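S.K.: Structure provided below as structure tokens; questions to follow.
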Amino acid sequence: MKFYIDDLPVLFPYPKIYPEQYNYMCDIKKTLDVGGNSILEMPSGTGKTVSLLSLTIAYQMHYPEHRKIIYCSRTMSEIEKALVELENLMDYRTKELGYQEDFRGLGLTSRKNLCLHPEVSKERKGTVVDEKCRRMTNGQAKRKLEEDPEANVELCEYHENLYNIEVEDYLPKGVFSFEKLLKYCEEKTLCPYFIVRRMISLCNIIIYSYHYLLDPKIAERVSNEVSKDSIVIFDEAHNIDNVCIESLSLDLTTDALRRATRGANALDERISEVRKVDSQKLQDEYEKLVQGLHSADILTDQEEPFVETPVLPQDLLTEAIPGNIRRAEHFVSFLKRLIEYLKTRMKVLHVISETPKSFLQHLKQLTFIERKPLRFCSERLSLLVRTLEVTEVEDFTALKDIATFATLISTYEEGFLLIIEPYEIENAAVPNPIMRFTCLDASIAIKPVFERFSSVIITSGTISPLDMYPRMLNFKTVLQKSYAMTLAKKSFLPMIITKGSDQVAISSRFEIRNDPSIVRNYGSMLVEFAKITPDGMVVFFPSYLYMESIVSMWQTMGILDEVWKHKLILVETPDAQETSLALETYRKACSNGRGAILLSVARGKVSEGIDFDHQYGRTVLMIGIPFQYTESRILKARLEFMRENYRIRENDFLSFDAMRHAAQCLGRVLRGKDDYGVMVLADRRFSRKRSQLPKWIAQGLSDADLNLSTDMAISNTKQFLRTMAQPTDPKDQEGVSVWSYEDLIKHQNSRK
Amino acid sequence: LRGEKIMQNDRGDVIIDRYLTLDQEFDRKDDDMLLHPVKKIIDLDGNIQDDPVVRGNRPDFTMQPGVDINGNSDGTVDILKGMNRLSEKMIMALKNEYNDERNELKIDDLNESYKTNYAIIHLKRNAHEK
Amino acid sequence: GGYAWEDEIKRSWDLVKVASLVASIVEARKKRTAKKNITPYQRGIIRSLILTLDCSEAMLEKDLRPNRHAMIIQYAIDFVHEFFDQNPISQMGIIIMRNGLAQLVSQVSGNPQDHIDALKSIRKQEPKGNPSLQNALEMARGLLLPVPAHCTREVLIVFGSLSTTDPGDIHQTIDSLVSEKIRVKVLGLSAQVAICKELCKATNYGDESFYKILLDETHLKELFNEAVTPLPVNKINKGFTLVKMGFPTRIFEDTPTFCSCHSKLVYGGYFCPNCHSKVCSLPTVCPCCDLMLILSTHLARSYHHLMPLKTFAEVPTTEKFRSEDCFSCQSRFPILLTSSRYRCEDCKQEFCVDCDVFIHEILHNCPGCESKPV
Ligand code: SF4
Ligand SMILES: [Zn+2]
Ligand SMILES: [Zn+2]
Ligand SMILES: [Zn+2]
Ligand SMILES: [Zn+2]
């Protein structure tokens, strides 16, 4: 339906619109016109991807600026969901407008998800795919084949075919999802990865995960193609800080250092062999280094650096190589003694936490190494590997980790902490020392983003309090608000269970996990909700180890046996593919009427992206507050840093972290407004944390339901499910919970 | 078979225990048969592999399978996989010889309401006399 | 940390401290609003209904006193009586889901006594096991095969559980049902089920109003009574056709004679107008020349469905009244706020509330309309 905003038209792809969607669009337009960041929180039940996409596309297709759109998402699954919505929106626009507009849409992703080569695609590791794909497309193989056809070096027909056709004609104009893109590429025998990456400039809207915008390893190349004035949108940004913290981090183990020595020894042997046969290859690169040329100038566009720049692009030094590492052999000695120094520090018998400056000072005192040579460790290693032209890099992969460590620790000095702990797993007979370079400041990685792009839309279904993110992540917001959902009837029934049937308090504290009273009460609670839940029941545990212990106890108690009668039991597992198969079976059981229950982790992989709507989610059971492991060196260091710098209490952040992960799981139950589901927060400590929930979830929570028992919750659930199945009078939601075109026009006139 | 955790070697049975290796081989074959490409909407392997170069901090032991003092697996994951295999076996057995995702994603509540198409007839009350 | 004892006393007596006629009218008007819209939708008078009842562990629940099994069986008896009284030509069959299998308890026939007896026997049977929609639907699909094409296939599942254990893919059965033009009505007992909703919607040409879950004991009877009336048909579906039938004549005989239907001695019967064979009771297919014998009354009972009487509209209070007494029953309209007079549009004659319900539920012809001379 064509409905207008202050000065532009919007083509919503549905005959009727929610009141929340219109308000959400109006605020987004206000932010775009005024500019600056904004934190919006729309209810998960109301459609949000469709509303946001419809407005932004209309904004660029109408205004003279024709600004591009960058749409970020947590995971790949979200990218495909958004892409499907975008294509549906485009189809509606073409029909109403008659002519298909000059619009292009793609989505960046790793090589593994797009590779079509029969051999490389079969690889189980994304990095292994990159190594094989680069080998066939580095350009060395093609040049060698041209020089001597007798050479047996293989190529990739998919990559070669792209050369014949121009870049602007790789794909027909329109929106290309991963499924559609793969189908077209397979028919035309082309590589989706290169087509998608090479078309970033042409695309009007580009959809890719946060790791393609905050991780400098795979962001510096992409960030150069996107336009500066593009609109940036962060969808489901309630966990963005974790990505920023996890981008500039690194962990080194004893095995990593052992392989580093092996790689360095192999590197020295290879250099000697290359020197014997022909030393002219090294001389040419040495002359370039003296001239001051860096990897960017030396390496061609087709080739890629062996070690991706671990530090942010702006922090990389621009001066020439120091000289101590100019020669091939001198750098090897520099690399060797650096590795030995790390091995020495692994022998500490107690936890030692120190700043990067102290680590550098001690390093220099023992083995003479300065800050500046370390900053060029990653760059120099890539050049040396390229010069040696090693066909196989299986051994040298270890040196990559060491090179990353040197640059990270020699570039940043504030906001990072180096922690060495002799016991990685406390429950280990023999210590396995591990040294962690952890990032404490979540704003270091996102600082370039906010400085580059003028307008950023930070939106998420479950994101609260909105005042924390501006504090935790240093940025200012012109507008920030949360929208309450105008619903005709109570679509969701949140409840905070604090006691079992026997009136005994229940909590998921990790130190009393093996408590028969707590274990049995959760077991009885799971069975009772399985008896009354029609099709789907999702259970979220605080940690995977907690899930294992509880399930094992339930099996001995025989509680799972009673569950098997009513529902199939699917459990999340560390293997990613097996979990995907479990989800497929869980969905099938819900759809065919058999009924299934999914046991997963609140802070696991299933919670980030998989939406359990309509029949899939009819009851969500939260077994305990998903608290983080308090006795963790990384968490303690971050909390101390945050308290001293951003003035956030340790307890406040821990509650904030736990509640965000519980809220996101709760919000996956609802897709629309007709969908209904019962949310259960089974823990004693949830009683006093109602105010910390998202506003729309809190509004549905009642004082009576703030402290409930298993018996009361089951009786309450039975009545709710029975009521929600009855037909609803259209007049009740005719013009309050849903708006037709006439209702929207009437509301607009009333405002004026 | 019933998912009970395998306690320390008990009496068991001399003869039946010899088939444990065959049973494990059958389970591996069944797992291979069950494994198949998954719809990209719900695929989780791509999500973890969407950033192949990420090497952030390793998660604490609370986010990893339990391990013993010697470092061997606790064994709880084995029974959990059995539950998944049993459920998958049941669901797959149902489907015996005897654009789709796009429709599901669309929000139905905002679509036009279903309209009945019942026929109407007006009979003529003009019949011949006896 | 004081307890609730120390706070105060509840003081229950403090809580208690010290227009109906118009409310009834407006409530009636709101209820009458749903009855305002009525059009002569074409409905299939001849029908074949397979009644599927859930007899599983879920029936042992005490939600419906004494137990779900007892109330469902008892109301089934009433439904059988009502179904065969409103629709005399229709045939019915009974299936029950028990022990994970669909068990046939009465062949599809047109004799209400057989179905009533079958339900009576099921009374003592104790429900157990899990229900199986696919097994019941597959059995129902087979039962509705011999039925003539002109008959409208119908399935009325009374589902009580929340989970279904099937041996195969139930989605295939749903597609098969649509191919055979079978419409399924499901009366859930506890909560909505994804498969049940899909089955009703797919088989009812996308209509989602054929899956209903009750909310109390009283609502169950209304749901059972609603299924008695025939269902409308869609425009696209075509089943127009003629059916050969005859009207036999009751014959009185001094000496009893053998009946062709049951081969039993009966004093009287109906002689077929084609083969002269005698049949004990009507309406049933002739045992010899397989033409459905019926009386003119059986056809008459279904006429009111074809041409329903238009709903009456309450007269405004301001406007004058035709007379001070009801036209039909001569009951004075109470003087009372709002006049309690209802007039038929065609003949413009006021009626009382008692007549309004009677003239649209039991009596199917407006007294004034017949009195009016054309
Ligand atoms: S060029 Fe494309 S198809 Fe060929 S190996 Fe690389 S990712 Fe795979
Ligand atoms: Zn007889
Ligand atoms: Zn006959
Ligand atoms: Zn009267
Ligand atoms: Zn009349």
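Cβ coordinates are placed from backbone N, Cα and C, and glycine is handled just like the others.
So Swiss-Prot has the following annotated:
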type	residues	note
BINDING	A:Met42, A:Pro43, A:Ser44, A:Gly45, A:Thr46, A:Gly47, A:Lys48, A:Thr49	ATP binding site
BINDING	A:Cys115, A:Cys133, A:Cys156, A:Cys191	[4Fe-4S] cluster binding site
DOMAIN	A:7-285	domain 'Helicase ATP-binding'
MUTAGEN	A:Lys48 to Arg or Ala	Loss of ATPase and DNA helicase activities but not ssDNA-binding or ATP-binding, impaired removal of pyrimidine dimers. Loss of RNA:DNA helicase. Extremely UV-sensitive
MUTAGEN	A:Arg111 to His	Intermediate level of UV-sensitivity
MUTAGEN	A:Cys115 to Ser	Extremely UV-sensitive
MUTAGEN	A:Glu236 to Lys	In rad3-1; abnormal sensitivity to UV irradiation, defective excision of damaged DNA bases
MUTAGEN	A:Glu236 to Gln	Loss of 5'-3' helicase activity of TFIIH, transcription still occurs, has no effect on DNA translocase activity
MUTAGEN	A:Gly461 to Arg	In rad3-2; abnormal sensitivity to UV irradiation, defective excision of damaged DNA bases
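Set these features in their place in the structure for me.
M.R.: The 10 Å shell around the Cβ of A:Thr49 (ATP binding site) contains 20 further Cβ atoms across the protein chains shown.
Note on A:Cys191 ([4Fe-4S] cluster binding site): other Cβ atoms within 10 Å of its Cβ, all shown chains, come to 25.
A coil conformation is recorded for A:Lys48 (mutagenesis position) in the three-state DSSP classification, outside any helix or strand.
Close to A:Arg111 (mutagenesis position) in the fold, though at least 6 residues off in sequence, lie A:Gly126, A:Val129, A:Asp130, A:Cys133, A:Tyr193, each with a CB less than 8 Å from its CB. In this structure, A:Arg111 (mutagenesis position) belongs to neither helix nor strand by DSSP; it is coil.
Using a 10 Å radius centred on the Cβ of A:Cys115 (mutagenesis position) and all shown protein chains, the other Cβ atoms total 23.
DSSP gives A:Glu236 (mutagenesis position) a coil state; it is part of no helix or strand. Taking Cβ-Cβ distances under 8 Å and a sequence gap of 6 or more within the same chain, the neighbours of A:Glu236 (mutagenesis position) are A:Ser73, A:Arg74, A:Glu78, A:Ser460, A:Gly461, A:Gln664.
The 10 Å shell around the Cβ of A:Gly461 (mutagenesis position) contains 24 further Cβ atoms across the protein chains shown.
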S.K.: Identify, in sequence order, the recorded positions in A:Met42, A:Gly47, A:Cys133, A:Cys156, A:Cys191, A:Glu236 that approach chain B with a C-beta to C-beta distance under 8 Å; the answer is 'none' if none do.
M.R.: A:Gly47
S.K.: Name the residues of the same chain, 6+ apart in sequence, whose Cβ is under 8 Å from the Cβ of A:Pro43 (ATP binding site)?
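M.R.: Spatial neighbours, sequence-distant, of A:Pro43 (ATP binding site): A:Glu20, A:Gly461, A:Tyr483, A:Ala484, A:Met485, A:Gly667, A:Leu670, A:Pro694, A:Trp696.
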S.K.: Among all the protein chains here, how many other CB atoms are within 10 A of the CB of A:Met42 (ATP binding site)?
M.R.: 25
S.K.: For A:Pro43 (ATP binding site), which of the three DSSP-derived states applies: helix, strand, or coil?
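M.R.: The residue in question, A:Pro43 (ATP binding site), is coil (DSSP, three-state).
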S.K.: For A:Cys191 ([4Fe-4S] cluster binding site), which of the listed recorded positions (A:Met42, A:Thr46, A:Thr49, A:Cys115) have their CA atom within 10 A of its CA?
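M.R.: So the list reads A:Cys115.
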S.K.: If you draw a 10 Å sphere around the Cβ of A:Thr46 (ATP binding site), how many other Cβ atoms fall inside it, taking every protein chain shown into account?
M.R.: 29
S.K.: Let me know the DSSP-derived helix, strand or coil state of A:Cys156 ([4Fe-4S] cluster binding site), please.
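M.R.: DSSP call for A:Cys156 ([4Fe-4S] cluster binding site): coil, neither helix nor strand.
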S.K.: Can you grab the distance from A:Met42 (ATP binding site) over to A:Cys156 ([4Fe-4S] cluster binding site)? Cα atoms, rounded to a whole Å.
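M.R.: Rounded to the nearest whole number, the Cα-Cα distance is 46 Å.
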S.K.: Which residues of the same chain, at least 6 positions away in sequence, have a Cβ lying under 8 Å from the Cβ of A:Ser44 (ATP binding site)?
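M.R.: The list for A:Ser44 (ATP binding site) reads A:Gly461, A:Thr462, A:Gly667, A:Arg668, A:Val669, A:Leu670, A:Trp696, given in order along the sequence.
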S.K.: Pop the Cα-Cα gap between A:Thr46 (ATP binding site) and A:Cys156 ([4Fe-4S] cluster binding site) into the table, whole Å please.
M.R.: 46
S.K.: Given A:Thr46 (ATP binding site) and A:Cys115 (mutagenesis position), what distance in Å do their CA atoms have, once rounded to a whole number?
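M.R.: Spelling it out, the Cα of A:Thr46 (ATP binding site) and the Cα of A:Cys115 (mutagenesis position) are 36 Å apart.
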S.K.: Tell me the Cα distance separating A:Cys115 (mutagenesis position) from A:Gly47 (ATP binding site), rounded to the nearest angstrom.
M.R.: 33
